[PDB]
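Structure, as structure tokens:
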Amino acid sequence: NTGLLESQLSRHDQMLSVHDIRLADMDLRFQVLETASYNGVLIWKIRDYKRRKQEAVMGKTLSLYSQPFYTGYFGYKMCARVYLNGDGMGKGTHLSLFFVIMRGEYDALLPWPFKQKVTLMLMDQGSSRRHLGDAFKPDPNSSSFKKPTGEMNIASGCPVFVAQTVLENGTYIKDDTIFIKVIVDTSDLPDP
Amino acid sequence: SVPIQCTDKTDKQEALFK
């Protein structure tokens, strides 16, 4: 019956939809993969600063989080979270840069709470390369550096990293894009 | 050298970006 033809047509469209989602997801897997890093250093490239900043003000998107980077092929999983228009004591005045401990497939083998030194920083695309950066030491008692429960613990870093005045009136922004860099000290943990 | 949490640990206004 023509109704049976439609039953099959409907089934294919549904399948085609699954395939579309499925395909798109892999696209994200590819990106994450193509942008990964396993030496505890992450260089995050943020394009469309102007737009994204505006979306942060209007409240469409308060923060962006980077792709995950690792301290080693099988160590801590981490990433960065930024608020182009500020968070906490920086909302409206600064750009807040936070570090994020994510749940990793090998957390049952890694030390806790997380204690590696973290250096946060914004690259200076200018010619003098005056990179802006800070370095903290995880707070053992903080819930941001304890063995993960969900996908990622509560971000933690510098709410008052850079003054929006400084950033935008300098050579940190070129081609409508800035680069953020994080450096985890892999110096301590593992290795026979 | 002491990490300050993140207040927005309450709102879910965030976008993936690799």
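By Swiss-Prot numbering, chain B shows 178-195, in order.
Placed from the backbone N, Cα and C atoms, the Cβ positions cover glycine too.
B:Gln182 (mutagenesis position) carries neither a helix nor a strand DSSP state and counts as coil. For B:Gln182 (mutagenesis position), the number of other Cβ atoms no farther than 10 Å from its own Cβ, over all displayed protein chains, is 19. Listed in Swiss-Prot as a mutagenesis experiment, B:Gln182 to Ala is described as follows: Abolishes interaction with TRAF2 and TRAF3.
For the mutagenesis result B:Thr184 to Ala, the note given in Swiss-Prot is Abolishes interaction with TRAF2 and TRAF3.
Within the same chain, no residue at least 6 positions away in sequence has its Cβ under 8 Å from that of B:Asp185 (mutagenesis position). Looking at Swiss-Prot, the entry for mutagenesis of B:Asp185 to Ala says: Abolishes interaction with TRAF2; greatly diminishes interaction with TRAF3.
Quoting Swiss-Prot on the mutagenesis of B:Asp188 to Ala: Diminishes interaction with TRAF2 and TRAF3. Just so you know, the Cβ of B:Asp188 (mutagenesis position) picks up 11 other Cβ atoms within 10 Å once every protein chain is counted. In the three-state DSSP scheme, B:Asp188 (mutagenesis position) falls into the coil class.
According to Swiss-Prot, the mutagenesis experiment B:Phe194 to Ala carries this note: Diminishes interaction with TRAF2 and TRAF3. For B:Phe194 (mutagenesis position), the Cβ neighbour count at a 10 Å cut-off comes to 21, with all displayed protein chains included.
Between the CA atoms of B:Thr184 (mutagenesis position) and B:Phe194 (mutagenesis position) there is a gap of 21 Å. Here the Cα atom of B:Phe194 (mutagenesis position) is found 18 Å from that of B:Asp188 (mutagenesis position). A Cα-Cα distance of 14 Å separates B:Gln182 (mutagenesis position) from B:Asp188 (mutagenesis position).
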